[PDB]
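Visitor: Got a structure for you, questions after.
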Amino acid sequence: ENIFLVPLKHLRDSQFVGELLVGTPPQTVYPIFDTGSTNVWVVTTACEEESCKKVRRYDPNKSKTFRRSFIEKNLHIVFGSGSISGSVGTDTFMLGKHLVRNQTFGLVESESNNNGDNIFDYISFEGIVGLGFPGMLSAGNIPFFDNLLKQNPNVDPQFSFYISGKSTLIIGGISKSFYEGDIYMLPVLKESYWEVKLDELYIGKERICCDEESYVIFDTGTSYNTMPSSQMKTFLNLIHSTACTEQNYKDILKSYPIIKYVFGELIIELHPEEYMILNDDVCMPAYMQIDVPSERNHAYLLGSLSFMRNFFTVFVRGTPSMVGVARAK
Ligand SMILES: CCCN1CCCCCc2cccc(c2)C[C@@H]([C@H](O)CNC(C)(C)c2cccc(OC)c2)NC(=O)c2cccc(c2)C1=O
């Protein structure tokens, strides 16, 4: 019981959903498990958009343990992918046979693009289980993950994502099934994200960072890696897209640069086959600009598609927090 698995299903686009049970008796939802945010969100019967009506919507009136929050707060969140709004409440959650009572969460009432048709019209969004820190907790006293640990005192305070039908969130421990070699540890900074100091960044022989304080954030909620907007053109000039097939892409990418993230004594090298994705016979880098609240201009995300596909990540919760990285098996 004390180390347990949450199998993740890869639905398109990317991100990866697991089974969460909410309310009494339990209603099932398939949220994404997001280290890049903190709030729990659940799509509800309050959302009357077609994008909500098409999924399994949580019905708070069917939950005996649901309590609408006393403070009637409307939360608006602008993600990089779209916007969600709704109100706040409390309920009992079940994750992987573990109970988490009196958990604050957002009840989705609305979903939109940030500008007509939006991402939610394409995907099957049912919510977010944020695994970030209290600095982006919009309502309530305690983040989900800290609450689960509080109410489950024999769980070790850690979780890890193994990406790629064999993706799984492992809570309380790790498995040698998922990684090779050693795990190196970096201290977490600030109060919002699984954020670490970045000392330098090279694209092949070119140093492109760092002269100010800079940071990497480990974000399972985003497929892509990122750079700050000022370095958008930097990256696009040094790493071109190019024609490729399934048959020749290894040869085409032999000429591409190694991207080196320098975290002090630890250097993570992303080889071309680890950061270039093949879509429509084009090799394109899995990098884009994305606004990071509270870390504009100096944050670099490491996402799921490039980074976690190749590197097993362990997230150790301070009881100071640490991130562990090792090569995926
Ligand atoms: C292959 C492309 C997939 N894709 C675009 C669709 C994503 C659909 C699922 C979804 C919907 C809502 C939210 C999320 C996921 C999670 C967030 C994640 O929490 C972002 N974390 C950061 C730190 C960047 C952040 C930004 C803004 C607010 C914030 O609050 C603390 C945190 N993902 C995204 O904002 C996002 C952005 C661009 C592309 C994609 C996802 C993406 O990979």
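Since chain A takes its numbers from Swiss-Prot, the residues it shows come out as 233-347, 351-399, 403-557, 561-570.
The backbone N, Cα and C atoms fix where each Cβ goes, and this holds for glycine too.
So Swiss-Prot lists the following for this protein:
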ACT_SITE  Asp266  active site
ACT_SITE  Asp457  active site
MUTAGEN   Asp266 to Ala  Loss of catalytic activity
Visitor: Of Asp266, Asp457, the recorded positions given in the record, which has the fewest other CB atoms within 10 A of its CB?
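Guide: Each of the recorded positions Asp266, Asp457 was scored; lowest Cβ tally within 10 Å is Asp266.
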Visitor: Since the deposited structure skips 3 residues after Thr557 and picks up again at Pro561, how long is the Cα gap in Å?
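Guide: Taking the Cα atoms on either side of the gap gives 7 Å.
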Visitor: To the nearest whole angstrom, state the Cα distance for the pair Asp266 (mutagenesis position) and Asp457 (active site).
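Guide: That separation, Cα to Cα, works out to 7 Å.
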Visitor: Would you mind working out the Cα-to-Cα span from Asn347 to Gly351? 3 residues missing in between, answer in Å, no decimals.
Guide: 8
Visitor: In which DSSP state, out of helix, strand and coil, do we find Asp266 (mutagenesis position)?
Guide: strand
Visitor: Can you tell me the three-state DSSP label for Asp457 (active site)?
Guide: coil
